[PDB]
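**Student:** Can you keep this structure in mind? I'll have questions shortly.
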Amino acid sequence: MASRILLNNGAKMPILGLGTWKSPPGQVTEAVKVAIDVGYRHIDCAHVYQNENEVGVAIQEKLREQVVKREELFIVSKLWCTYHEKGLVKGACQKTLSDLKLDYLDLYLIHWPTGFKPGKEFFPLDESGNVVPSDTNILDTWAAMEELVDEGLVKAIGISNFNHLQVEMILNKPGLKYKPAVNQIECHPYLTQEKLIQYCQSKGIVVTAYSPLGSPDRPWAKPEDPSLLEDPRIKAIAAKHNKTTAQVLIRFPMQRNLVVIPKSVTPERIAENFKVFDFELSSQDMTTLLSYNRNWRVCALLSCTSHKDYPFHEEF
Ligand SMILES: NC(=O)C1=CN([C@@H]2O[C@H](COP(=O)(O)OP(=O)(O)OC[C@H]3O[C@@H](n4cnc5c(N)ncnc54)[C@H](OP(=O)(O)O)[C@@H]3O)[C@@H](O)[C@H]2O)C=CC1
Ligand SMILES: O=C(O)COc1cc(F)ccc1C(=S)NCc1ccc(Br)cc1F
């Protein structure tokens, strides 16, 4: 398959990237170095993951080593919820740039559509455990993102975890200057997201699938939850193709015209997960994988569910 997708800002985005949530700071530098050595050209990062400095050490080493040129890398980060304030967005972006050792990002996303009270805590709580919101809405935060493009800090802007109506809000913004380039959402065979994906694709937004393996290392996993990697129906499709279950799970979103960002810190798996450009799932395989949808989410959070902009009340 073609390895990059054209964005609505005119840049090309690699369809396979390396995820970094939960990658320990003492392991992620090596993970990113190995990833770049074996061909990855897209890294998915975020301030809230608390490891951007260590990601940046890897990136800088590979640039210094002339393993890859900066123009060939596609580096993504995300604005955390406590920085949805007009006067805080630029500084948040600049902190991420400083940590990653970069002078621009290829793509900067609004991490979640919910703003939280600014401060040191990533999840400021009231005395009863509810997150404390910000009064600032997704449209004013979007205008702040647009300024980053115009100041040269980021090449593209986008959104993450926005539902159908929140995407529409952005597209219908009075005076919209730049459309979102990407909506990054959870997507895998048990949460197939057909409705949201068709909406975004019909509007020219590229969708990035996160947690494509079902995030088995999520901190709130329960021993009894469904497991994609262990699903014998998926194992059977993999065996037919002489591939691993992970490779099928990565190829699946690629054939839906999605970008996909599997996470690993294991060098052998980092390599395995990149070897997904030499086989094709049939249409029947694709439809079969889609049939496994159960509307099951890795990423949700009870403490945030009353926030007026919490995204997963809406059907899609
Ligand atoms: N925008 C948002 O709100 C969110 C963005 N994301 C992004 O998406 C990325 C991917 O999602 P994530 O939730 O991390 O989970 P993934 O679905 O990518 O699963 C990661 C887990 O799968 C394991 N794994 C990786 N490759 C294989 C393999 N070949 N065989 C077996 N196990 C494997 C990893 O183990 P190990 O590392 O030990 O090898 C790790 O435990 C995140 O890291 C982050 O960058 C994720 C959630 C939310
Ligand atoms: O968020 C990620 O990328 C991966 O997950 C996380 C990654 C982190 F580094 C810290 C917390 C999260 C959580 S708990 N995320 C879920 C979540 C956060 C905020 C809101 Br609004 C709803 C929600 F569901």
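If you check the header, you will see the structure was determined by X-ray crystallography, 1.1 Å.
Just so you know, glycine gets a Cβ as well, placed from its N, Cα and C.
Quick paste from Swiss-Prot:
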- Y49: active site, proton donor (ACT_SITE)
- 10-19, 211-273: NADP(+) binding site (BINDING)
- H111: substrate binding site (BINDING)
- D44 to N: Reduced glyceraldehyde oxidoreductase activity (MUTAGEN)
- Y49 to F: Complete loss of glyceraldehyde oxidoreductase activity (MUTAGEN)
- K78 to M: Reduced glyceraldehyde oxidoreductase activity (MUTAGEN)
- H111 to N: Reduced glyceraldehyde oxidoreductase activity (MUTAGEN)
**Student:** Looking only at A221, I261, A271, the binding-site residues on record, which one has the least crowded Cβ, with the fewest other Cβ atoms within 10 Å?
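**Tutor:** Each of the binding-site residues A221, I261, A271 was scored; lowest Cβ tally within 10 Å is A221.
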**Student:** Have a look at the mutagenesis positions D44, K78, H111 and say which one has the shortest Cα distance to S211 (NADP(+) binding site).
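**Tutor:** In terms of Cα distance, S211 (NADP(+) binding site) lies closest to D44.
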**Student:** Measure from each Cβ of the recorded positions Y49, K78, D231, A271 to the atoms of ligand 2 and list the residues where some distance is under 6 Å.
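**Tutor:** With ligand 2 as the reference and 6 Å as the Cβ limit, the list reads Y49.
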**Student:** Measure from the Cα of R251 (NADP(+) binding site) to the Cα of every one of the mutagenesis positions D44, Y49, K78, then give the nearest.
**Tutor:** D44
**Student:** Measuring Cβ to any atom of ligand 1 with a strict under-6 Å cutoff, which of the recorded positions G10, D44, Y49 qualify?
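**Tutor:** Once distances to ligand 1 are taken from each Cβ, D44 fall under 6 Å.
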**Student:** Roughly how many angstrom lie between the C-alpha atoms of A221 (NADP(+) binding site) and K78 (mutagenesis position)?
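**Tutor:** Distance between the two Cα atoms comes out at 24 Å.
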**Student:** C-alpha of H241 (NADP(+) binding site) to C-alpha of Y49 (mutagenesis position): distance in Å?
**Tutor:** 35
**Student:** Distance check, please: Cα of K78 (mutagenesis position) against Cα of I261 (NADP(+) binding site), rounded to an integer number of angstrom.
**Tutor:** 14
**Student:** Please report the number of other Cβ atoms within 10 Å of the Cβ of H111 (mutagenesis position).
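**Tutor:** Excluding its own Cβ, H111 (mutagenesis position) sees 20 Cβ atoms within 10 Å.
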**Student:** Among the mutagenesis positions listed here (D44, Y49, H111), which has the Cα closest to the Cα of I261 (NADP(+) binding site)?
**Tutor:** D44
**Student:** To the nearest whole angstrom, state the Cα distance for the pair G10 (NADP(+) binding site) and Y49 (mutagenesis position).
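**Tutor:** The Cα atom of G10 (NADP(+) binding site) is 29 Å away from the Cα atom of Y49 (mutagenesis position).
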